[PDB]
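The block underneath contains the structure these notes are about, expressed in structure tokens.
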Amino acid sequence: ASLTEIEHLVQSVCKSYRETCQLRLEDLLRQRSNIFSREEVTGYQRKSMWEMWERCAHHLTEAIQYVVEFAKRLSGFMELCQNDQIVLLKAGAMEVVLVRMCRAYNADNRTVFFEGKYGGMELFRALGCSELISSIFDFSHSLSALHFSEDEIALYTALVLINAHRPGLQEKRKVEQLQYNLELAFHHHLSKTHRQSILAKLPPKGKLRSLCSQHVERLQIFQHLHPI
Ligand SMILES: Cc1c(Cc2ccccc2)nc(-c2ccco2)n1-c1c(Cl)cccc1Cl
């Protein structure tokens, strides 16, 4: 994986992210002053646990669809066998959605973009999942302190996805090789943009997996109780 291989890998990932980012950073930032009123928040809080589950499930389904598109536009991902493509997406797509959230998060007031406006944690009260949602907000809060660029988000989420340590892979060595190349491409791009300092500031890999596991547990129950 030479210099042209590494640089082409960078450009390609950043392109693929720009085409699949779902919401433009510019729009998200412009919308920061569009905040839910006290009445609108109360409105959300009065909703049934079942309605909130439906609305959040819809939000997540759509977010996941763009992540699946992101992976398909990654040359290398398509070269893997069908089993491995599915293993990576099952294990990683929600982890990517978790990371992608920090762009739609405003650290100044602790609000997130949801169904057209920015709103706090308390919007989701009816779900009865305050501890989980609080950890999600905390995770986005810590990421926002890094001020990730669009291209950094692009490369970092590619690395969340292309991880050879997912159980159930059949061509492990081939996924490893793709991961190693993406790691080098990420490091390389950070050096060219004088952003090497964020590397020591990235969360431990277990943090995101751990958050996602607990997230998986809760949504599996809601699905079993009230199928979408
Ligand atoms: C509320 C929520 C949950 C927990 C949950 C979801 C469904 C049923 C029960 C509990 N998870 C996410 C979430 C976003 C990104 C990944 O997960 N949210 C979420 C957040 Cl924190 C902010 C905006 C939009 C959404 Cl949907």
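Swiss-Prot numbering applies to chain A: residues 265-492, in that order.
A Cβ is built for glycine as well, from the same backbone N, Cα and C atoms used for every other residue.
Per Swiss-Prot, these features apply:
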type: MUTAGEN; residues: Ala327 to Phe; note: Completely abolishes transcriptional activity
type: MUTAGEN; residues: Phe378 to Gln; note: Completely abolishes transcriptional activity
type: MUTAGEN; residues: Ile397 to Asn; note: Nearly abolishes transcriptional activity
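Swiss-Prot feature annotations superimposed on the structure.
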residue: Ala327; record: mutagenesis position; CB count, 10 Å: 19
residue: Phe378; record: mutagenesis position; CB count, 10 Å: 17
residue: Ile397; record: mutagenesis position; CB count, 10 Å: 20
What's the CA to CA span in angstrom from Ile397 (mutagenesis position) over to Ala327 (mutagenesis position)?
17
Inter-residue C-alpha distance, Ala327 (mutagenesis position) and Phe378 (mutagenesis position) (nearest angstrom):
12
